[PDB]
Amino acid sequence: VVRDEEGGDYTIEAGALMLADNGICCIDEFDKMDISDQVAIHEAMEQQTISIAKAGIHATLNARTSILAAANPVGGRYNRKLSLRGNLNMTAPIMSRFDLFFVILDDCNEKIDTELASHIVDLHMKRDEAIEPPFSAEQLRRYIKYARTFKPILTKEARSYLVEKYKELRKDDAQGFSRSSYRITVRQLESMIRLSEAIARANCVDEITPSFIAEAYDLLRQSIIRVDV
Amino acid sequence: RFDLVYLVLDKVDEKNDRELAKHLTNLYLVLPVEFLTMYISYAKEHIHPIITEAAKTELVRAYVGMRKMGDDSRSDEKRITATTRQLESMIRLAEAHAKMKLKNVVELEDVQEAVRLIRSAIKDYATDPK
Amino acid sequence: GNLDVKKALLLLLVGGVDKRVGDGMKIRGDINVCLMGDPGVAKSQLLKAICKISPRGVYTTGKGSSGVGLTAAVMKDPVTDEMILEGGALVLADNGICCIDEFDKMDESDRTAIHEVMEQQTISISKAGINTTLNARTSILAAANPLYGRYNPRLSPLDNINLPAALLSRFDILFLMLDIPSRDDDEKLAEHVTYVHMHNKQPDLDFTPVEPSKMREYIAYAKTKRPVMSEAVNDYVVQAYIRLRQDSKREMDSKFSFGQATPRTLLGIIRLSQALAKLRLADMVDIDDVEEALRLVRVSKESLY
Amino acid sequence: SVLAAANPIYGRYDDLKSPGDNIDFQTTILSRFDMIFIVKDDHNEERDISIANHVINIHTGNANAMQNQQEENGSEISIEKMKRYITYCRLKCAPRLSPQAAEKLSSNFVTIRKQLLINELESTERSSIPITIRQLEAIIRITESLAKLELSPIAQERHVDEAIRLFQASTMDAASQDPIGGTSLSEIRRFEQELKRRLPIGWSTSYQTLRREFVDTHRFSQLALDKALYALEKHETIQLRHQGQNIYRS
Amino acid sequence: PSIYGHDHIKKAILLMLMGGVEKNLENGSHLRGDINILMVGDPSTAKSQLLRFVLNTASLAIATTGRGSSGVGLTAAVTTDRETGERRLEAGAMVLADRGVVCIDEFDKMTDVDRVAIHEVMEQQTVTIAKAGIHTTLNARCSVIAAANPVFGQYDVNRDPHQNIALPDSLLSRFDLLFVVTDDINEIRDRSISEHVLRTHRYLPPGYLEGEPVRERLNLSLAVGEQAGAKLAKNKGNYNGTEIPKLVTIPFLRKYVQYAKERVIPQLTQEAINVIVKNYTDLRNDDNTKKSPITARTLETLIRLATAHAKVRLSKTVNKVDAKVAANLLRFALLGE
Amino acid sequence: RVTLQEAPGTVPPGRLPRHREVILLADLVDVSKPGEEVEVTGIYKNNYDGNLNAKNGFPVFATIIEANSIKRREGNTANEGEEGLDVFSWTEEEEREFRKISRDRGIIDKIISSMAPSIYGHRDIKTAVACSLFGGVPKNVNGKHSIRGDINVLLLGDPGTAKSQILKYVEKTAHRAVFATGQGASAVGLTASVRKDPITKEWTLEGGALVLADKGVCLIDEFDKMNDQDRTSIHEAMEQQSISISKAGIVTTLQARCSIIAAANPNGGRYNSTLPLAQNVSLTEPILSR
DNA sequence: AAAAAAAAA
Ligand SMILES: Nc1ncnc2c1ncn2[C@@H]1O[C@H](COP(=O)(O)OP(=O)(O)OP(=O)(O)O)[C@@H](O)[C@H]1O
Ligand SMILES: Nc1ncnc2c1ncn2[C@@H]1O[C@H](COP(=O)(O)OP(=O)(O)OP(=O)(O)O)[C@@H](O)[C@H]1O
Ligand SMILES: Nc1ncnc2c1ncn2[C@@H]1O[C@H](COP(=O)(O)OP(=O)(O)OP(=O)(O)O)[C@@H](O)[C@H]1O
Ligand SMILES: [Mg+2]
Ligand SMILES: [Mg+2]
């Protein structure tokens, strides 16, 4: 909120999340946010709306956004001995908000880095335009906008497999330890449902097959495989 | 994220202090003109050099070489100083080394100059250990 | 008392070597001297006397009056509100003698201005496309005190000026006036003050053959003479700088660590020798000037104890 | 006139914590005030039963009758009549003191000042609630208001005693309320050992004998009296009857 | 007469109300002439009451509170006249008190910024206004008296004097006299002060009864107003008999002040000079703990105190007795008896 | 007449709102309130103006809206269940049905079960919310004693327990609802504030968030993370039901009949069953007792 | 031009 000194504005200014409505917000260096944003975010994502009441003006703004963030592990390099919570300084309630995690590591293997350097050089000088993706960007956008017009449903066996998978996921993680491991809530089930719907959309199918449920469970489990490794 | 970095450390010695004293006193007691500016403009406008396959092998060998120094006879997993930023820095330095002298393609001299000028600062980048 | 401070003031009045060198390198004849001391040493009164005797002197301080720094005196002045302004400029900074009291008091703006007027550098602060820079060629004289209000037995740089060391290294000469309670000097000081008070005038106990208007004439006369540099002192000043760096080899001995390595020390030595030649001598610079400049520097440092 | 309501730090007074770090008001602000009352909560279930009864009665279904009888039996007057009476008394009367009252006030002030010094020399910190000449002026003003209530042109001992009683209440409740804040404790356990050892259950001894014995020994009188009255404060084996002479062990 | 003790404070106030002369020189510029006094103490020790008394008994004084003032508006203001349509400077609080005395309460609670506005006045007794096209220096040669509380609720005698006082040393060095007061608890003093205070409250205005409050009165019967030496009606001053030593009334004292501030301008001599220099040298080299450091400006304070005491006894010359009493008062104010 | 802006939820992000003028005839006076989002059905009209032509250089005409009907749209955005200007108004037959269904056995159980029909379990929370939004009767004894007649509810628990969903449903349910959250509310934002009118140039009073919550509920989320200075300013609101302001020479007391419902999280993000409540949250006795 | 309230640093 901003106002000109002794000027009757009382107008709000839009942040990046406000501008990213119905789109994707891409935040870099997620680690060094401050308290106000750090406590506003975990309301921004889950509720899709932001509310404020300061100096006589109150409003409720829409924040329908899809967030994508990057982070750097504390100490520079990821410590494989510890877990995600140990290495990262970002808080637990923010962790539950996210649906997927990806950790990518560098190494000193002589085979990999030579290929990396060669691939960088090839696109730099030899084939700066001659890269070979299976599909063109226009075809990708055509397929994306065609698949976006599908709304899948759920079938009986899908529901049974889903409830069995949720029971298993709640059981096996809670069997580890108490007061040290808390990661599975109803939000995980909702995220699994959303991922199943997205995968069903990708194949342009109006129904959902338990194989999609299996793939979603595999992704979520590999999120917890990654924290263990 | 800087491309390069340089350090200056004035330390009191007899010889260098004497040399600076003589030099500055003589100043107290081969240079071109805007020709430089027009040459720079011509190089920026009309010269678009590219790297060649010959220098690619040298680039890869230099990358491996600084990767080779990044580990030793101990399993401590020494600091990985051979970042991809080093690769992009070498590439840009080499391309700029082809930019002047009005050349159109790179030679070896470009890549050895780039690696020498990039590792001279790294050799002075160490802390008190090693 | 305080004969050496007055000698430094004389050397400040004449100015150092100036009017450039070969190939366009910039050198200024202005001398920058900062005075340190506890409150109640009459340094403010000495500054006022210097401002009186110097026709170009100007006294400023941190705020109190706003139109003295970073802003022109004619800003928003005309009745038409024509916005007459030069942009980034100070008060008579061209060949002026700027005097400041409470040098630690000023805010960041005046500190930035005094850092901008370093080494005859022009002020190029722009606000609305204006770039009419004021060519600042001025001698800086400032008086300050430590925040404790008294000298401390600990490391003297811990008292310093409470200013950045980069600004401290710019100054040509640093004086410290520390108040030492003693009988044989405070007796003289009290006798002098009470004899001044009794006569309601400057007493005849003073013995000065020369008069303030006479100094006003002679400073211009000696500035007109303008001696130039003689090369025969180059080897001597080089070996003196070598011994100065030898002192810099012992600056880590601490407790008076101000003996640091800086080429501006040598430049100030040259300028002070030139000013010593300028004050009385004809168109010639003597080795005695170099010796006197060295002695002045040693006396400046010796106040640390 | 200022009537101020405040809450101590950490909610409840927390008498286990020191009085010094329970009140954040400085000495300057507290001196201007002269009637400070600490309203601590208590639990004995009898005052609680009475308060519950009073609230259930003070609901609108019953009080609307009962309070009415207070204007019918002459026990209480309406608010407007009180306002008229108070403004009339403010306008008309303005009492004055008498020399005997002045002597009584002087002696009382000297006594409370000496008591404050006594507490301070033990606690070895400055008192969180001060006693100054402002307090003497305060008691004088309280006496004058008490005399002003009955339109008396002069103030006498009847009002002085009530004013001193109110001031003593407001002093012992806040200022002299446990001034110690909780040789050290080594003598305390040593003193607790002997009385258990030397004095069995059911018998008793004179206070003079014990005081003589533990002034002859290293305990001395200052340590014994505090220990004796705190063993009484523990109130599980020590009982005083028959003035301050009979030290009965319950 | 209604304040118990503080006799040295009363003497200091007396010397301050009729302080020394100002000095001007063709080469020495200007020298300060009067005295400023600052008092610090724990609460309820009768400082504000003495300040009000000084307000009432002075020829000209202005009351100021630290919290209820603004430094920029304390010296001058810019106001546009309704008739002429132009903006002209309006005199501030301190300018109105030229050749007077200013009393400030809650001084330590007063904003730091405005403090510099005071320091300027303490520097050269002149305020400079350079704003909106007006450049003028206004004379303000007043004396300032202030009373402040220590940082803690009560004074700590075991701590550094600089630690107990929130004001910076830069302005504290300006004040000539610094007084620290404490209410030491003693039963004898407690009884004496209690008797005195009770005696004061048992008072009745002449010709008016005690049963009713004080009522407002009309103006004087005369709108504009206007056998010698054989009556001594109010000359002797002793209205009521309470002690062998005499007393004087407020009007006679004010007449004495008016006569002294005009008819006498004493000149110092060498006999007092010797005593002043000897005692300054002694005090500076005593080499023991003290409330505040001393420097060269204290000798000026001694000189103007001797001048004020010469003015008190109405003499054109300064005797060594004035030097002795000034040195004794300074030692009391800095060492303590 | 009144100045109408654009709704912040309808304007495209990062742009500026558009102003218009609305004229209210008889029977429409004081129906709308400052800060309250409304929907107006009216007539669009245009008229000549002098200085608008003077400054634009073209024959441009000013436009105003003569209002014909006003519908409040603050909080309750669900606008599809029924039609009409006021959805909280009843006919006579609806009243008859109310009386008929108000006499059956176990109606309290049906009311509790009919709240948030898509949230499983948490029967106690449903009962507490119903008792909080039905409210009590304020009591006045002889015109000299006042007893508050509203109920406050505090929710504390582990994440993923649908507290925010319940709060949103309550906001959708109550006649007057105000939503605040965490660090997004200030002490003077909930309370009435003091502002200077740019036109007449003198101090005035601006209605706070709590004033809009009068005869209604004020919903707060993330109660623990709100700063203490922004938390200590609602004591009179929860207890005295009155707001007192003494600022800039303005001394006035404002009424506030609001019920506060709050949600928070314990220390460490989870509730330690083997610890007392004093070590579970950072609140103190004065705020907990209310 | 000068005093007083509000949110962000
Ligand atoms: N050597 C001296 N001879 C005569 N008077 C002196 C001397 N040193 C100090 N004084 C006296 O000190 C006063 C001026 O010093 P002053 O305190 O103003 O200077 P300062 O050290 O810059 O302190 P501050 O910052 O407190 O103003 C005068 O009253 C002057 O008489
Ligand atoms: N020596 C004294 N003689 C008479 N009255 C006294 C004396 N000491 C204190 N008092 C009384 O103490 C009361 C406190 O007065 P006052 O507030 O002016 O004092 P103070 O020391 O200036 O306090 P503060 O620091 O609160 O301003 C007054 O009513 C005054 O009469
Ligand atoms: N019976 C239920 N209990 C809990 N959550 C449920 C239930 N049924 C469905 N849910 C879903 O669980 C989620 C709980 O919402 P939400 O994450 O806001 O809870 P919360 O713990 O109150 O959140 P926060 O305190 O972080 O704001 C919702 O997405 C809701 O749809
Ligand atoms: Mg000074
Ligand atoms: Mg007082």
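Residues displayed in chain F correspond, in order, to Swiss-Prot positions 387-676.
Backbone N, Cα and C atoms are what each Cβ position is placed from, and that goes for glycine too.
What Swiss-Prot records for this protein:
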BINDING   F:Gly543, F:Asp544, F:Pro545, F:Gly546, F:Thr547, F:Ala548, F:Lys549, F:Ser550  ATP binding site
MUTAGEN   F:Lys549 to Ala  Reduces MCM2-7 complex helicase activity. Abolishes MCM2-7 complex helicase activity; when associated with MCM5 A-422. Reduces MCM2-7 complex helicase activity; when associated with MCM3 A-415
MUTAGEN   F:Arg676 to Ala  Loss of MCM2-7 complex helicase activity
VARIANT   F:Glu392 to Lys  In allele MCM2-1
F:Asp544 (ATP binding site), DSSP three-state class -> coil
Can you tell which of F:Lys549, F:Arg676 has the most other C-beta atoms within 10 Å, given these are the mutagenesis positions?
F:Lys549
Under 8 Å by Cβ from F:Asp544 (ATP binding site), same chain, sequence gap 6 or more
F:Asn651, F:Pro652, F:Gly655, F:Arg656, F:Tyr657
Other CB atoms within 10 A, centred on F:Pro545 (ATP binding site):
18
Express the distance between the Cα positions of F:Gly543 (ATP binding site) and F:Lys549 (mutagenesis position) as a whole number of Å.
9
Per DSSP (helix/strand/coil reduction), F:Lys549 (mutagenesis position) sits in helix
F:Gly546 (ATP binding site) and F:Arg676 (mutagenesis position), compared by Cα position, are separated in whole Å by 26
How long is the line from the C-alpha of F:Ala548 (ATP binding site) to the C-alpha of F:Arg676 (mutagenesis position), rounded to the nearest angstrom?
24
Cβ under 8 Å to chain A, applied to recorded positions F:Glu392, F:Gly543, F:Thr547, F:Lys549, F:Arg676
none
Less than 6 Å between Cβ and the nearest atom of ligand 3 is the rule; apply it to the recorded positions F:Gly543, F:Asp544, F:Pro545, F:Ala548, F:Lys549, F:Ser550.
F:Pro545, F:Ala548, F:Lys549, F:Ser550
Hey, what's the Cβ neighbour count for F:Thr547 (ATP binding site) at 10 Å?
19
Do you know offhand how many angstrom separate F:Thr547 (ATP binding site) and F:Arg676 (mutagenesis position) by C-alpha?
24
Given the recorded positions F:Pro545, F:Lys549, F:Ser550, F:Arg676, which one's Cα is the least distant from that of F:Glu392 (variant position)?
F:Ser550
Starting from the Cβ of F:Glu392 (variant position), draw a 10 Å sphere and report how many other Cβ atoms land inside it.
14
Using C-alpha atoms only, work out the spacing between F:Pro545 (ATP binding site) and F:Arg676 (mutagenesis position) and round it to an integer in Å.
24
Let me know how many other Cβ atoms fall within 10 Å of the Cβ of F:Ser550 (ATP binding site).
17
Express the distance between the Cα positions of F:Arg676 (mutagenesis position) and F:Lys549 (mutagenesis position) as a whole number of Å.
20
